[PDB]
Amino acid sequence: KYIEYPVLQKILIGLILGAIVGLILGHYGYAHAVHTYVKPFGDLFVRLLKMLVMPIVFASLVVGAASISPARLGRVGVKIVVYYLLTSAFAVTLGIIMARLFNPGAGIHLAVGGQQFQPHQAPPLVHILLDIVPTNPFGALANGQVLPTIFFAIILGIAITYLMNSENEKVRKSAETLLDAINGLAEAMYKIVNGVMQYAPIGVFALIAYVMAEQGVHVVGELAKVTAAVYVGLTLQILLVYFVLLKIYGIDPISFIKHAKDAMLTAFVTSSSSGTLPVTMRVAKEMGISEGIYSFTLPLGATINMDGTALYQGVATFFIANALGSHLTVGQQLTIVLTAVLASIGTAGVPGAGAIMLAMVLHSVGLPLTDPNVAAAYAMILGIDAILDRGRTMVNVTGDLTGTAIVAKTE
Amino acid sequence: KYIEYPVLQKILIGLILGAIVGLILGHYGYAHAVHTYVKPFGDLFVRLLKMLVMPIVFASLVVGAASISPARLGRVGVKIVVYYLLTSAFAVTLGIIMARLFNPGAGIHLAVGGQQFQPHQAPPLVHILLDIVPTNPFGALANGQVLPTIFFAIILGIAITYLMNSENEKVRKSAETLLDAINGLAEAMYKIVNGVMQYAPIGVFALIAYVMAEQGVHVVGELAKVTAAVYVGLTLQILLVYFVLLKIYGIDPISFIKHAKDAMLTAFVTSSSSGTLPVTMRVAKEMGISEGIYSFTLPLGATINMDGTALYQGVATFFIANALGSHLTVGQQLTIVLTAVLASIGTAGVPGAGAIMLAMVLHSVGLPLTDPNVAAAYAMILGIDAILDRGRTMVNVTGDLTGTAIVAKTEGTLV
Amino acid sequence: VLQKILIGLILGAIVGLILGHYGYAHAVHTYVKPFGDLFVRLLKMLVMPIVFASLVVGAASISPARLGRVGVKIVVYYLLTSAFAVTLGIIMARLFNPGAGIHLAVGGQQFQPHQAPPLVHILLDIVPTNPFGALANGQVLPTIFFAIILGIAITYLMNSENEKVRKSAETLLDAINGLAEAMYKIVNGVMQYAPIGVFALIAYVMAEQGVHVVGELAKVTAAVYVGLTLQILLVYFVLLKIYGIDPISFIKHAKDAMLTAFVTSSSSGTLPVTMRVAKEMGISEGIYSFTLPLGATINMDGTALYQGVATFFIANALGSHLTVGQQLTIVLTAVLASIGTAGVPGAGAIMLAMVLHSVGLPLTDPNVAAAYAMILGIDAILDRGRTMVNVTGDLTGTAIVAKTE
Ligand SMILES: N[C@@H](CC(=O)O)C(=O)O
Ligand SMILES: N[C@@H](CC(=O)O)C(=O)O
Ligand SMILES: N[C@@H](CC(=O)O)C(=O)O
Ligand code: NA
Ligand code: NA
Ligand code: NA
Ligand code: NA
Ligand code: NA
Ligand code: NA
């Protein structure tokens, strides 16, 4: 009774099997059953994603503050970042534009707790800007609030790279040993991470088994409404940005696609900016780009500059809002712009943590995942991430290929 | 004004001196005094036991997940574990049977806070099975809830033994240094542990000084009711299990006891599965058992398979329940079976943390130690653990001697 | 660093009465507040980790083991000097009355001094029931009793028979220490916001009652300074003279270990300097080689006195008559703070943190905290002045103990 299988199908057959199993259960008779039996395995999966973050988000971002230690020369790739921001900023814009045309979410009245979502109005920015600084990092980290457990983790690890340097030898030996422990927790988390991706097949099955039992069936159409709103928005900015800003330069925008070939192919199948990096790296070499340019910019387009993930989140948010029976207002709309950018700037680049960074793009713009109406809707859109992750990644990689080819004009 | 003394008497003379001091105080006059003066040193001791666990239970169980790392060959001692479960399962059964015959607890109406225990009914298993997974390990660990601070500590340390292996050299150097820190906290805890066992003489005195002042005196008889319910249950399964399943095999069950001699003796005096392990190890060699058998099984009967501790907890629970004025219901009864097994599978094997694993066998089956009625009763039974620990351990060791001798009938040899 | 906060102090003093008249409405009390407050929190962050990390180090620092005979003599001395220092601070905070002449009301509802819980129940709640919890949500008096009992227990693990257990004990302590340091790195960075946030908070609390509040903080300055110099004469020049050692020429071959202590304001920087100085005044190796590094982190004479004044300052600033017993608790607290204080620049003031938490004056109360903001504000003055003694006090001890053959 054994586990072996390439998981990113295991989940996807979990999904299509879940969808097809779900629909046929609630229809035929026992609309309940699944709520009492199956859902509790989705409830499980959910929890395990959350079990992560806090350690991962601490540990990782202490490492990624020893990784970047001044000198951290952002004095020649000013050009590339300036570009990356605008594309990602325009991507989420385009997502909100696509979540206008299509209205995913509406046509579902999620009541969950015998009671629909009421939106609790945001506190002043004074008070939230100040509550990036923890009053006690341990507390902040502990009970769970994250935006201090960023500001601390960074300010610890940025300060730690001035201790390995310090005059004293034994102080540098102390600074090291702490960082050598924090890192490794980072890794140990990543070892459990993979193991959660091994329960992910069960998890996803149980989620969109429940959704398709309780609340049929033009919820299918609704989630397929997302699929399009995402997809013919993704492909709607490949034409509207890349094919545009390359043409309006002088670079050949059409044959660019042909010598990006397999950096594009894999991005869709691997669904990873990690896997599609020695492939995107080679592809820049293969279309004949200069070393110090693509050698610095394509690894910075890896973690920074997720164009598709910014757009994906700018749709998912809208989906949730309307699914709750909440008319998502303007300003909030352009907060989502600035939030989804500042999420899809820190999103992972593996498979999952696009959706599990959307997490916070919802927490911002009063829509927290504590409210069960929110969460049960999040469960839906996180359920079908496995579809809109493979499709999404393809752009995240192409957007920093195009930037690397646009900036290749500097001599 | 100096401390030196072999402590496991220091406590026990603390107890008998506490008992004899306590009774004569509340009787003669100042029934109070002790409540204001002496109890606050028992209140202290209690807290220090609790100060522990959370670090120890984390740190230890990250180590004991790097200790067992797949490959962790449970492919030949399937036999021994299969046995161990049934004995421990039947032990707590027998404890609940003994806590039926004897009714310890009842005949005390513990009101503590001017108000008796009311039992708050258990939540669905769905919701408690799910709350083994922490939503935030740090939080879980922090404010104190433990069953996530297990599931995390294990899943960290099990995952950590696939990082020292990992292709990268410097990643294995990072994984090590974390585990080399967590371990050592484990040890540092164990250094305070010993220091608490050095206040334990005071602590125990102060506990069963207070109990014997406020609430005399057929509380003596009540706690002695426990003593028997435990003891003539312990000895009631030596005859009923070991002397039975060895006889119904063909192995000589009576002379087994004679070449176990000093593995039994020390178990009662040392009150330790740690101390009685080179002794139980030798004793298996001395009664002529095969190496690869007792060399693998007697160290696994060390921490897993505590027969007596399972039974002890299956009585202590019942004691508490009835002491509160709470008729401990069935199902709960057989939850105690499954709980006390899954406590006496992880109990320590030093002296204390039989009682301080009962801790959780009470938290399960709605009887938490937050409630002062519970806790003041727990203070009683944890008070006299020093009596029912030495007596208890003797079985915990004998039960995996017998298993090792029962499984010694398997021969043999592969291609 | 000093001349950015003392011109800091007068870009607060005046900008309050020239933007409490020309400066209209909440707008000028906005960017006072947000910048008072993006200090306040930014400050409050530090206290806990530091108080844990530091006091695990200052329990491996003092360990009943390998302290002897060379190291029984020196500590015995160090305790008494630091114990007598904070005594002298409380004596100086008697003569001068800093704090009084300010009625800090903060939350329209001044600090009504809070009456001390039954002592049974607070003595018991020094022992944490779960250190993690205690540390986490913030309560400190357990996060002392644990941190100490961890690091005291840890110095019996590096010793332990097993080699690999000593390698494990080390690596933990080598991580905790370093967090200590990492904190001290942020510490300095907070002292860099201290100008435009602790003389932006000051910007308002010098905007009201101005003709009695500069000269209240300058009242501290003296109470500290002519107490520091008042024990150089009263202890060192005394106990060296009453021995036979030449107490006056001692100062001359300490020269640059004294100089730097005032400019560097660091027991870290003034350690290869104080080390050399002991060599240069011709002290024996195994003596000053063991004692001057133990006078580094243990034995802060000035920091003990500084805290024994700062506390009193705060108390009286609140409208709270700081009672006796509390007075001699401060003696035993400030010693057991200035035994674990950092020896960089900041974490004298950010160990006073806990000497206030002890003796019911916690920093959760905004009346306390806004007053702490004042005295932590001008630490940059009384840190350079303070350090000079912290170093001289273990030079003198090293020279006093140099008489053993
Ligand atoms: N699938 C994304 C990462 C994510 O958003 O989860 C990528 O690799 O680009
Ligand atoms: N005394 C037991 C351990 C315990 O239950 O506390 C043993 O060593 O077997
Ligand atoms: N400035 C002190 C340290 C402190 O109290 O912050 C020293 O170096 O001695
Ligand atoms: Na990317
Ligand atoms: Na990203
Ligand atoms: Na055993
Ligand atoms: Na056990
Ligand atoms: Na010093
Ligand atoms: Na110090």
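Following Swiss-Prot, chain A shows residues 6-416, kept in their order.
So how was this one determined? The header says X-ray crystallography, 4.2 Å.
Here the Cβ of each residue, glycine as well, is placed from N, Cα and C on the backbone.
What Swiss-Prot annotates here:
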type	residues	note
BINDING	A:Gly306, A:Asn310, A:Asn401, A:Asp405	Na(+) 1 binding site
BINDING	A:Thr308, A:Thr352	Na(+) 2 binding site
MUTAGEN	A:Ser65 to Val	Strongly decreased chloride conductance
MUTAGEN	A:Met311 to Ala	Decreased dependence of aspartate binding on Na(+) concentration
MUTAGEN	A:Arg397 to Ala	Strongly decreased affinity for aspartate
MUTAGEN	A:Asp405 to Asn	Strongly decreased affinity for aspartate
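Most buried of the recorded positions A:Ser65, A:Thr308, A:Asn310, judged by other Cβ atoms within 10 Å, is A:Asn310. In the shown protein chains, 24 other C-beta atoms lie within 10 A of the C-beta of A:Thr352 (Na(+) 2 binding site). Here the C-alpha separation of A:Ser65 (mutagenesis position) and A:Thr352 (Na(+) 2 binding site) works out to 12 Å. A:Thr308 (Na(+) 2 binding site) falls within a helical segment according to DSSP. A:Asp405 (mutagenesis position): 29 other CB atoms within 10 A of its CB, across all protein chains. Cβ proximity to the Na(+) 1 site centre (mean Cβ of A:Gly306, A:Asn310, A:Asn401, A:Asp405, cutoff 8 Å) flags the following additional same-chain residues: A:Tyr89, A:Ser278, A:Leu303, A:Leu305, A:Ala307, A:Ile309, A:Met311, A:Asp312, A:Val402, A:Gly404, A:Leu406, A:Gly408.
Its Cβ taken as reference, A:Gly306 (Na(+) 1 binding site) is surrounded by 29 other Cβ atoms within 10 Å in the chains shown. Ranking the recorded positions A:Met311, A:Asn401 by how many other Cβ atoms lie within 10 angstroms of each Cβ puts A:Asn401 at the bottom. A distance of 15 Å separates the Cα atom of A:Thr352 (Na(+) 2 binding site) from that of A:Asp405 (mutagenesis position). On its own chain, A:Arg397 (mutagenesis position) has A:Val235, A:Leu239, A:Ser276, A:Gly313, A:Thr314, A:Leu316, A:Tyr317, A:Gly359 as residues at least 6 apart in sequence with a Cβ closer than 8 Å to its own Cβ. Contact annotation for recorded positions (A:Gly306, A:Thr308, A:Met311, A:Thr352, A:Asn401, A:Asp405) versus ligand 5: A:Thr308, A:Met311, A:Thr352, each with CB under 6 Å from a ligand atom.
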